[PDB]
Amino acid sequence: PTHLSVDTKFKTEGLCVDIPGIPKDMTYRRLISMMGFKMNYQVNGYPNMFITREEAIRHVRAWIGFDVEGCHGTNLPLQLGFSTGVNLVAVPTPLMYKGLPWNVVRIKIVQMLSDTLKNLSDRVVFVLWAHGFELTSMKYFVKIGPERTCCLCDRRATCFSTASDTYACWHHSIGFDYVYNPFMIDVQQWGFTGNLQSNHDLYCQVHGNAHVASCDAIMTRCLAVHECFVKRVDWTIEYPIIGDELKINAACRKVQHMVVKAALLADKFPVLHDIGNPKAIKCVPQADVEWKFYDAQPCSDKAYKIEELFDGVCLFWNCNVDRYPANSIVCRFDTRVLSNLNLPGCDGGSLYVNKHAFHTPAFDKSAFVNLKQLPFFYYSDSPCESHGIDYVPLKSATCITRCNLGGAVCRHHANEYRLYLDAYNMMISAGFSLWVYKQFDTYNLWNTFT
Ligand SMILES: Cc1cccc(Nc2ncnc3c2cnn3C)c1
Ligand SMILES: [Zn+2]
Ligand SMILES: [Zn+2]
Ligand SMILES: [Zn+2]
């Protein structure tokens, strides 16, 4: 069992107000045919327009909530809403566009999807709370067929052009008019009682219902993220590299070692309490400190209450708590960050996808009231020696080295400082924020050179 069988039953109760008389007994095969699509018994990488929940989770970066509201359906205009916030009105003759024929609406759909998804995914997964009009509107902007490649590159085709009779991926589809071989999933098939708003509002207070199609599209994708990444968590699923994942992860390890090593040198804590990842390793293995570990998996719903969790210093490296103790070293992902790795999430939270998917609770400035922002600094006690890249003399008050103490930064420590600054800026721009106990002072590191 790899894909969703077309002979699987599709519950049609949610469709019967828009489609009265619809059979209760219905397969994906018959539904796809009713939607105006002919599959022609094809064994060419596209067995079904609909996909399993497991396949949707593997392709979370492709998810686009989609809703169609019958604005007045052959004779009536339709409001097409997307989880990007776009509302397009299609006439059969929070961004709200005026009524236009399908031949121009389809061009906009292709541009919008291509700009949203080109740096995220090789496909689109339309996330529905299906009532009928959305499924029957698909024929006006979707073409299907065998799996194909782009006319300008090796990527799989996501768009088709009637003007040129060619196929393109999301990066090369300028001027294309049809969405080609999209995927879709009906959330309503998962077993819910009551309408979209009542189920969404049980878990989220951030998305309202301004009664437009884009609001429903947003709520649908939000509910789907909640079910698949908040209440259910699968950390075995690996996601492809689409950006700076490796540099960010390597910068995270470098910054963690730097900051913890300096805090231990500056304040000489006898014990460190490492709270988080049950598979954590000592980030400063040469430190004299009594290192004690406490297991906590990432909280994907609400931040851990400090009282419900369980002297010296506490290390919370991505272990999200409601209020950090004053004696802490903290790395907290800022959910508001705009990046190709960070997808919109549930109840203010965000879905951070870097090797694994981590639904992260909303960033809250009040968690850090007992702490202060950790300032940038570079510390090194390694010998001053080049060994082995051109040079311009480094002058910096934050290069905490023996050579800078002696009045002149050596070439080795200048190269290491600049590499560290690049790693630091990478990690910060990825959305990570750093916080520390108020007594932390880098002036206390200079006396480690005596
Ligand atoms: C506390 C903990 C346990 C297990 C793994 C991780 N790893 C993480 N690595 C990177 N980003 C993360 C996370 C958790 N959240 N966010 C946002 C953290
Ligand atoms: Zn291409
Ligand atoms: Zn929501
Ligand atoms: Zn030096």
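Chain A uses Swiss-Prot numbers throughout; the residues present, in order, are 5949-6020, 6027-6047, 6076-6292, 6304-6381, 6388-6449.
Even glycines carry a Cβ here, placed using N, Cα and C.
In the three-state DSSP scheme, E6017 (active site) falls into the strand class. All protein chains shown were included, and the count of other CB atoms within 10 Å of the CB of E6017 (active site) stands at 22. Annotation source Swiss-Prot lists active site at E6017 (among others).
For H6193 (among others), the entry in Swiss-Prot reads active site, with the evidence type sequence analysis. For the recorded site, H6193 (active site), the DSSP three-state label reads coil. Neighbour count (other Cβ atoms within 10 Å of the Cβ, all protein chains): 9 for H6193 (active site).
Remark: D6198 (active site) has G6013, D6015, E6017, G6035, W6111, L6178, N6191 as non-local neighbours, by Cβ distance under 8 Å and separation of at least 6 in sequence. The feature active site is assigned by Swiss-Prot to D6198 (among others).
The Mg(2+) 1 binding site annotation in Swiss-Prot covers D6015, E6116. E6116 (Mg(2+) 1 binding site) falls within a helix when secondary structure is assigned with DSSP.
Under its natural variant annotations, Swiss-Prot gives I5967 to V the following note: In strain: Omicron/BA.1, Omicron/BA.2, Omicron/BA.2.12.1, Omicron/BA.2.75, Omicron/BA.4, Omicron/BA.5, Omicron/BQ.1.1, Omicron/XBB.1.5, Omicron/EG.5.1. Within 10 Å of the C-beta of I5967 (variant position) we count 16 further C-beta atoms, all protein chains included.
According to its DSSP assignment, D6198 (active site) is helical.
Separation of the C-alpha atoms of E6116 (Mg(2+) 1 binding site) and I5967 (variant position): 11 Å, rounded to the nearest whole number.
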